[PDB]
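Undergrad: Starting off with a structure, shown below.
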Amino acid sequence: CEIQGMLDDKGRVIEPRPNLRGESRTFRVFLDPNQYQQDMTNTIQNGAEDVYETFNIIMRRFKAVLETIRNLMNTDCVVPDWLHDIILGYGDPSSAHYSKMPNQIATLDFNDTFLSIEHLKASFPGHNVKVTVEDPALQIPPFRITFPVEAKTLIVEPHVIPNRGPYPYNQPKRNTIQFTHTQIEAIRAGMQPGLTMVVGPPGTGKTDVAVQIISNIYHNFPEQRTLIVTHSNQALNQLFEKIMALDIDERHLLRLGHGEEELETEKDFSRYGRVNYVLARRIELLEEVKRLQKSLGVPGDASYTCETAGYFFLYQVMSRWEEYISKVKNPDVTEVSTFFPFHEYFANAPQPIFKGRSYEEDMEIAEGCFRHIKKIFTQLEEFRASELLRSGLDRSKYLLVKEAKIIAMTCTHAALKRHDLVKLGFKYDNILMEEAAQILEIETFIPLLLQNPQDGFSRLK
Amino acid sequence: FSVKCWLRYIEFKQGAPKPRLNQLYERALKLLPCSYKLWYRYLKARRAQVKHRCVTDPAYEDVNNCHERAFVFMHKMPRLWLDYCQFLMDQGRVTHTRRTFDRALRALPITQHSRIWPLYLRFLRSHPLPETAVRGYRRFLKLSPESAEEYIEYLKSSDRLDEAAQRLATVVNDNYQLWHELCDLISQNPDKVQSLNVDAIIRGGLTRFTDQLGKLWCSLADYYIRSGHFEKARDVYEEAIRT
């Protein structure tokens, strides 16, 4: 009996209980999903006596697992070909890793762990670090790091995360903790196809490894989904607290729970609070696109919504942007400053973004500002679902199934609410999980049925 | 401020036509776009003039002319763009498709839908990545319940049954049902004779669309000449006798 509270003056369970007249208590509780399901089975199918209604007394200090077993067993149970064998032990157990799934990332984003290329040159102690170009005033990038399949060179090439406009506020977030060498190898063995169990000794930052994995997977796959699963709420709370310093938009973050839980980190990831915050962010995007419309200088006395905002973006901003494109890629440092009608738009921004000296730098600035207005229209594309979903829980599910690529879930909670997740968008292309030994074999295999096969094959990577 | 003198400076501009196009776009976007037909015929005559030279600077000046003629947005920088997409089709480089798609969508109308979707069709030729990727993005893009139908009917013609079934799934999740039936029959042609795909397509089609024993008896003859002789076939034919 997971008790919510006792009887009051108005017969309702507690949530300052009222004037407790007398020494009786009549309290309602709800232990689990399948709480009134085992007695239902006994009264309906086996026709045996009553367990939940034969009551005698109460004393203080499961069937959800059995229903999950029944479901997973009587479905196709098509598991990932690299993990069903590693779960039944048959097959060489060095196989579920990266070095025995064939499709290793040719060159992945090893961005976060390294913030100095000399640091990465140390943290690659057994590979010949082939860094492309030789200016150390030019090499500390989110480099591309190919490890080949001679055959042991760390092929690091520079990269430049593209602009986002004039503003120095969105300076794209890079990590700060220089995780270990085998820890970066943990991140890589997780972000490449296979399986990975990190042996995290006390203090080593298994949760830092998890935050690194979240970041690197959001980098090397913008579209595939991440189920970050825990044994207790500590993992999800701490990993959210840590990823609060990474390059994630809050339209890509969501979670599950086991019922009632109070927000343990700074900002809410929860259902109603998240829909409300995204409604406020939608107001932000609407006012942004609208002041951009006034920057374009059209007439009109009433304001528009998400659909008209997206169509109007593609109709006006994209048209002007194609004009500037056919002026710039057809192109002086004068026209890279002038020929952008974003002067009225970045006229609420720092001093002109096309510096008027380096045509290519002015081009980066102009395309970054246009792509920023396109990210305004893109968060408008995301708020399409906020304006299409009717209820708070409805918009929670819609925004977690549609755009939120990072869902943090608890073990028994997701084992209890997996069916709803399967039906309304359980997308498990990648799993990142914490508190490994803090679960069981049951709480490790019951999540293995969050979906149905995809033409004879599972969703796992 | 006479459009006469504007067209005169455009059609008398000699030498390199790059100062021509730059001053033209400057003045034309300065004053009103009433010279629409002038700049349009000018772009066509310029194509006659320079289409033999490099496709870099003349086609760039033309695209600039069209996007600048589009004062805010209009019905000819788009209809003209659909014509432009038709020309920019013998590419040899898909950057033409990418950039022209923007000319097609210099708005978000019935225009350039049937310019991009057959462009995804001519993308599906020997590389199914653009086909199925535009299929996904269009199924989750600017809403129209007919576009994803057309997507299923397009992937019906290419050898990726997953893309057809994917658009079918998207539309059935949210003629179209009959077109899903047609694509089901197309992938149900007797090639995968393991006797699974055609039967499951029969069940899905006869689930989303109702035929009174017609497709039922079609699938009946199919699965009963594909059935066995043991308990499986005894029971299957008995169930078909009863249902």
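By the numbers in Swiss-Prot, the shown part of chain A spans 595-609, 614-659, 666-753, 773-953, 959-1089.
In case you wondered, yes, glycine gets a Cβ from its N, Cα and C as well.
Feature table excerpt (Swiss-Prot):
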BINDING   A:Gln801, A:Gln806, A:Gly826, A:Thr827, A:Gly828, A:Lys829, A:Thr830, A:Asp831  ATP binding site
MUTAGEN   A:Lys829 to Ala  Decreased affinity for ATP and ADP. Loss of RNA helicase activity. Disrupts spliceosomal pre-mRNA splicing and leads to the accumulation of spliceosomal B complexes
Undergrad: From the centroid of the CB atoms of A:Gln801, A:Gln806, A:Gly826, A:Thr827, A:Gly828, A:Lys829, A:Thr830, A:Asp831, the recorded ATP site, which same-chain residues not already listed sit within 8 A by their CB, in sequence order?
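TA: Once A:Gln801, A:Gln806, A:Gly826, A:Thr827, A:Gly828, A:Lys829, A:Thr830, A:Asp831 are set aside, the remaining close residues are A:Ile800, A:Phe802, A:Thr803, A:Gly823, A:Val832.
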Undergrad: Between A:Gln806 (ATP binding site) and A:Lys829 (mutagenesis position), what C-alpha distance do you get in Å?
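TA: Spelling it out, the Cα of A:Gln806 (ATP binding site) and the Cα of A:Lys829 (mutagenesis position) are 9 Å apart.
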Undergrad: According to DSSP, folded down to helix, strand and coil, what is A:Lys829 (mutagenesis position)?
TA: helix
Undergrad: Taking every protein chain shown into account, which of the binding-site residues A:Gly826, A:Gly828 has the largest tally of Cβ atoms within 10 Å of its Cβ?
TA: A:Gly828
Undergrad: Using a 10 Å radius around each Cβ and all protein chains in view, which of these binding-site residues has the most neighbours: A:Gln801, A:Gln806, A:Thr827, A:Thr830?
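TA: Of A:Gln801, A:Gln806, A:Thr827, A:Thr830, the one with the most crowded Cβ is A:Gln806.
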Undergrad: Rank the recorded positions A:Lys829, A:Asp831 by the number of other Cβ atoms within 10 Å of each Cβ and report the first-ranked residue.
TA: A:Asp831
Undergrad: Mind computing the max CA-CA distance among A:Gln801, A:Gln806, A:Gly826, A:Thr827, A:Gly828, A:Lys829, A:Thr830, A:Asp831, which the record assigns to ATP binding, rounded to whole Å?
TA: 14
Undergrad: Calculate the distance in Å between the alpha carbons (Cα) of A:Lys829 (mutagenesis position) and A:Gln801 (ATP binding site), and round it to a whole number.
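TA: That comes out at 13 Å between the alpha carbons.
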